[PDB]
Amino acid sequence: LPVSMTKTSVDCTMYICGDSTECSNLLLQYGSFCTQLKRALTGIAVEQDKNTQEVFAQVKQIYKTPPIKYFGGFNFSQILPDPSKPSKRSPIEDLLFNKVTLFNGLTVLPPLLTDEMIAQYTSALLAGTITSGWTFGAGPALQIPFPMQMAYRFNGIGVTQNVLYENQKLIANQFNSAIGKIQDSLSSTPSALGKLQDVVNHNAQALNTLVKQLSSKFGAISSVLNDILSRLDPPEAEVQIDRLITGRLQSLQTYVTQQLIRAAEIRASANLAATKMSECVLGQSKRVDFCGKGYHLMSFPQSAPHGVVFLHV
Amino acid sequence: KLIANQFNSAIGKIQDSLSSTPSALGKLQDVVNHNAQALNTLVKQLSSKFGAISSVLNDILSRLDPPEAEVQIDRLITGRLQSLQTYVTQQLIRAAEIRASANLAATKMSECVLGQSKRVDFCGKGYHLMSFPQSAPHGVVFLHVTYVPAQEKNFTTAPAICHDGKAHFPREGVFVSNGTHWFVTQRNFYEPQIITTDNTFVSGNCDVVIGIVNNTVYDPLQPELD
Amino acid sequence: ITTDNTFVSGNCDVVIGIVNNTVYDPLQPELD
Amino acid sequence: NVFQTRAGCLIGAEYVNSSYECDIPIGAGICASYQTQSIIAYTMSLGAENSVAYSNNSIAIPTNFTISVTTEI
């Protein structure tokens, strides 16, 4: 699930006619378009930061994994953080980060939470759900042995707990095999991470076409300011720059509107991801086909460059 | 009595918390401010000239011939049409956002107020008990009453009890030892009880379960012996 | 099938598809 | 003084090593606040560290409860 997009800002005058005095004087008579566009982009950026905060910063305390990592035969090594590498990410998280990779007044504001902080949040959520079940999401975290938690969940799906205790080794082996196959399935897939790549590519092409549209003439004798203002009289220079100004203003307005629509879609996706974090990871959901296909036992979150990956058991 | 007192204290503190918070009602205020700002910018943009010699019409039609008047008025016409179109598009986007919020509010009214929801962190933080609606100038306020456990204690636990060569599991609850004696308790509250045949069930022998311990399982019928 | 995992509700002429079988009472053998 | 962050350069604030739950977001994990006397810059703290005592035979059970009322707008 995608959670956010890149934060971008624009300089109105610099994009329009790159700090030109006569052009700026002619531009200040059009009203307050630039203020409106700047306000819209600022709102979009604040919304992106809020989306990330809402999805990831749900846990109250940073829970730490016990040093003796034995949980009754279950192996969480693929999803627990690896302290060898300086990134402190799980192998699955590193695979996700490796799988998806990649002016004229335009700029890119950095995100507020770094990737390391998001990884720390994911690690805290994993530690809480592994050492305390669902109790840490409703109040104080209460420790419980992991097989007893799994018996709780089997009772939750309508199977008696003894069925778990008489098949513990088989269930642990099946879980380990499935988690081992998850990484291979992610790696071998050609377009498993299609949504995040699509978001990145849409942002990139929007910026590229906005930059490229400057070369257009929009009916003027030339595209560059210098030729128009140099070899033509000011009375004709005014009307020749009017066309360029209005065309560039229209292009910038179009870019801002598409950005607003895309931001609304990303907000919907982030709300869905936050609901999934609340219900799949912090509890056990009885809703059908919500937390994966089958009878939901549990879920684990993993961070991605621009989103979340849920592992539904 | 304790539960009623706690509820009364929480309800009393709600009003003070609302009054003291500076940005508790932020969302409704932002909605109102955005609407007012859109109207203000729409009204103020009438003063722009858009390249014409003047922004007011009467001067344009007074001191200029009609052949130039038509082209001098077309600029104002197209600029004002552009402004109005921009206003309408922003209104459409904002209306879509407000509709999504209202759908969420209707779902919360149906599932939190008219029932008891088991969805985690939907009707507030904690185990949801019930909810109350309150009206607002442009929205709704939900008061979620929830249950929060407190004052935890550590215990030694076992998955099953081996008695007479057979394994016993708790019907509903956990086997808990206070150091010397074993009891059955409910998961969310500490209320120890004697492990009897009524609150346990038997399934198989006691050599398959990992971590099984030995203890006596009382049966109320045997002591009668009559 | 015992009386511990079953409950009694009415006589056996209203339900459609009812069959005949013995329900084992775990008191009669021991009788305390 | 003058400080360099991944979000740019900050002038008029001093960088400290203590971390707080920040209130003014600057970016890239850097936040600022009023000390009270000067403006400081620091890195976020994501909450206190809590290592729950996990064991293979230990369970925590609550002995009391509270009831709470929460507002949503």
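Sequence positions for chain D are given in Swiss-Prot numbering; the residues included correspond to 641-676, 690-726, in order.
We read in the header that electron microscopy, 2.7 Å was used to get this structure.
Each Cβ is built from the backbone N, Cα and C atoms, and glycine gets one as well.
For reference, Swiss-Prot has these:
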- D:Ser673 to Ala: No effect on O-glycosylation by host GALNT1 (MUTAGEN)
- D:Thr676 to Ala: Partial loss of O-glycosylation by host GALNT1 (MUTAGEN)
- D:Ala653 to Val: In strain: 19B/501Y (VARIANT)
- D:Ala701 to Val: In strain: Beta/B.1.351, Iota/B.1.526 (VARIANT)
- D:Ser704 to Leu: In strain: Omicron/BA.2.12.1 (VARIANT)
- D:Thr716 to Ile: In strain: Alpha/B.1.1.7 (VARIANT)
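Here the features listed in Swiss-Prot are painted onto the structure.
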residue: D:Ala653; record: variant position; Cβ contacts under 8 Å, 6 or more apart: D:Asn641, D:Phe643, D:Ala672, D:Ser691, D:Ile692, D:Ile693, D:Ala694
residue: D:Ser673; record: mutagenesis position; Cβ contacts under 8 Å, 6 or more apart: D:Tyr660, D:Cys662, D:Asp663, D:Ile664, D:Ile692, D:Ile693, D:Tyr695
residue: D:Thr676; record: mutagenesis position; Cβ contacts under 8 Å, 6 or more apart: D:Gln690
residue: D:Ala701; record: variant position; Cβ contacts under 8 Å, 6 or more apart: none
residue: D:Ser704; record: variant position; Cβ contacts under 8 Å, 6 or more apart: none
residue: D:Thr716; record: variant position; Cβ contacts under 8 Å, 6 or more apart: none
Short of 8 angstroms on C-beta distance to chain A, which of the listed recorded positions (D:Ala653, D:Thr676, D:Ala701) are there?
D:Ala701
Return the recorded positions from the list D:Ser673, D:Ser704, D:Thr716 for which some CB of chain B is under 8 Å from the residue's own CB; sequence order; 'none' if the set is empty.
D:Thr716
Please report the DSSP secondary structure of D:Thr716 (variant position), reduced to three states.
strand
For D:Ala701 (variant position), which DSSP three-state class applies?
coil
